[PDB]
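Student: Below is a structure I'd like to ask you about.
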Amino acid sequence: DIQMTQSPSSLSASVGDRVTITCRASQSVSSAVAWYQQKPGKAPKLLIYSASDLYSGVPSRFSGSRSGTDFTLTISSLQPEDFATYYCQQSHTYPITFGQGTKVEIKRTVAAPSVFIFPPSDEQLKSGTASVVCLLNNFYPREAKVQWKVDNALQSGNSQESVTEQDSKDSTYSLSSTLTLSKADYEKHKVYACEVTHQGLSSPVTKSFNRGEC
Amino acid sequence: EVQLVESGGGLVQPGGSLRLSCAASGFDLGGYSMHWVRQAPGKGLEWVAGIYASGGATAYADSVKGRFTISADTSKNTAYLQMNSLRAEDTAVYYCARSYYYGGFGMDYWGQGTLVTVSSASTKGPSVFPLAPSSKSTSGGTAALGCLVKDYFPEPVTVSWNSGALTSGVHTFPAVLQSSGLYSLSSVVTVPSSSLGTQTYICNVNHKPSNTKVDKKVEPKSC
Amino acid sequence: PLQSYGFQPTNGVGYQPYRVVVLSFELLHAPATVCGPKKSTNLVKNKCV
Amino acid sequence: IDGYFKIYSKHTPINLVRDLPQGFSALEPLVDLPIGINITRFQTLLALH
């Protein structure tokens, strides 16, 4: 049972750029590390069978090498067809294991989000619960979070998240985050806020509302 | 050309079981080990088990031992997975894949994956609620109306606006599976703010798998 | 440790078999044999050479 | 010398068996053998019935 670690969690490269993704087995697996290319809705494509064994049907762009234990996977000239999550597989010792998967971004313009805070509506509150919703629209880099506050305290564990896909020209995407309070808990707090931070934002954007507004 | 084709997916009540199968096409399974792998929603790829088509020998991941059992039949040139005592945590797309002998080589032929789900609330329509727009415009002069879609099952759900006529300014998020055993997602439409009181904004939430749908109107409210 | 190679006429160029011979040269400070012509030419008589 | 065993030789009829034959003689070179071994000692070989 040899587990492997992949990095980076995501890589940023344009069409025509180079992509470098690595995988490190905790134990030697010889060179028996295979790689896959996966698009949403599809099976991972087999790219590589072993560190120096490329699969026919895989673009010639795919190549790699080893340094000590670690294997480095690269794409020499990334095409639209290659934006996929890449995974490593070791076939040396059972159980067969896989790495975590590395995403590739199209490396475009960095921008702050348009921050929309949506206080729980009268209709949503008929459910008996209250969902405070904040959406960060059209921003880049890929990593962003909402620091949710209740009575200006930072709250952690009552939030939920979902993230959308990136724009093919700008690399931007939107982030959805919410806070769930029962209606009864919602009514017991006065101030709510969405403090928006991300890797490219030097000045956090905060939107807020008072309980009962909107 | 060699293909591997999966079937047999569907929902299993918690504690129940399901049989999956894949057929080989263009390739004789003998000489290869046939493998089952798993992809839970939001997760990466996990190996489940492998069987040597020409020998009957097997190996399993520790994570599935005592629960997932496999077999193969070279007269049929197919392979099978029997999953017992399925839990919510076992919701995943199950894949067939193959490799030479007993290892030292990665898997070459792959199926596309069939979804197996487990839930205590296997058949639900959506519950849809509107989100009031900010009354103050953001950069570009825009504002947005939205919906929260919750507690439906199974996924996929298709969400669009104005009964499907509105794609312009539409921002949708993927569904995720919640602790309720049901799925949820959200969406907004961002347009110049005066358009929010002119255009129709109805969330068309379609669930072909549940034979249902919801048309929820969203409009500006004092804010 | 070894696996059979599926070398077939149906394979693409990356999987077609290739016959390879590697020439590995001696590093001896006092070599002899496995030699060759030093751009050898013909003899010319009654001329300055 | 430098890994090369060098051999020179001559073979003639003899009248003198007590001592070696008298008079000047130059041995013919035969071979430079690229062997690579340390020679500090030796023995002969006989056929046995």
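The numbers used for chain C are those of Swiss-Prot, and the residues that appear cover 491-539, in sequence.
Each residue, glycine too, has its Cβ placed from N, Cα and C.
Per Swiss-Prot, natural variant C:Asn501 to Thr is noted as: In strain: 19B/501T. What Swiss-Prot says about the natural variant C:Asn501 to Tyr is this: In strain: Alpha/B.1.1.7, Beta/B.1.351, Gamma/P.1, Theta/P.3, Mu/B.1.621, 19B/501Y, Omicron/BA.1, Omicron/BA.2, Omicron/BA.2.12.1, Omicron/BA.2.75, Omicron/BA.4, Omicron/BA.5, Omicron/BQ.1.1, Omicron/XBB.1.5, Omicron/EG.5.1; May enhance affinity to human ACE2 receptor. One entry in Swiss-Prot concerns the natural variant C:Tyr505 to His. Its note says: In strain: Omicron/BA.1, Omicron/BA.2, Omicron/BA.2.12.1, Omicron/BA.2.75, Omicron/BA.4, Omicron/BA.5, Omicron/BQ.1.1, Omicron/XBB.1.5, Omicron/EG.5.1. One mutagenesis experiment catalogued in Swiss-Prot, C:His519 to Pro, is accompanied by this note: Increased resistance to human covalescent sera neutralization.
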Student: Do me a favour and check the Cα-Cα span between C:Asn501 (variant position) and C:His519 (mutagenesis position); whole Å is fine.
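Tutor: Per the Cα atoms, C:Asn501 (variant position) and C:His519 (mutagenesis position) stand 46 Å apart.
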Student: Cα-Cα separation of C:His519 (mutagenesis position) and C:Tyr505 (variant position), in Å?
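Tutor: Pair distance, Cα basis, whole Å: 41 Å.
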Student: Under 8 Å Cβ to Cβ from C:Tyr505 (variant position), same chain, six or more residues apart: give me those in sequence order, or none if nothing qualifies.
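Tutor: Result: C:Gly496, C:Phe497.
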Student: Note down the number of other Cβ atoms within 10 Å of the Cβ of C:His519 (mutagenesis position), including every protein chain shown.
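Tutor: Counting Cβ neighbours of C:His519 (mutagenesis position) within 10 Å gives 7.
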Student: Specify the count of other C-beta atoms within 10 Å of the C-beta of C:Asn501 (variant position).
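Tutor: There are 13 of them.
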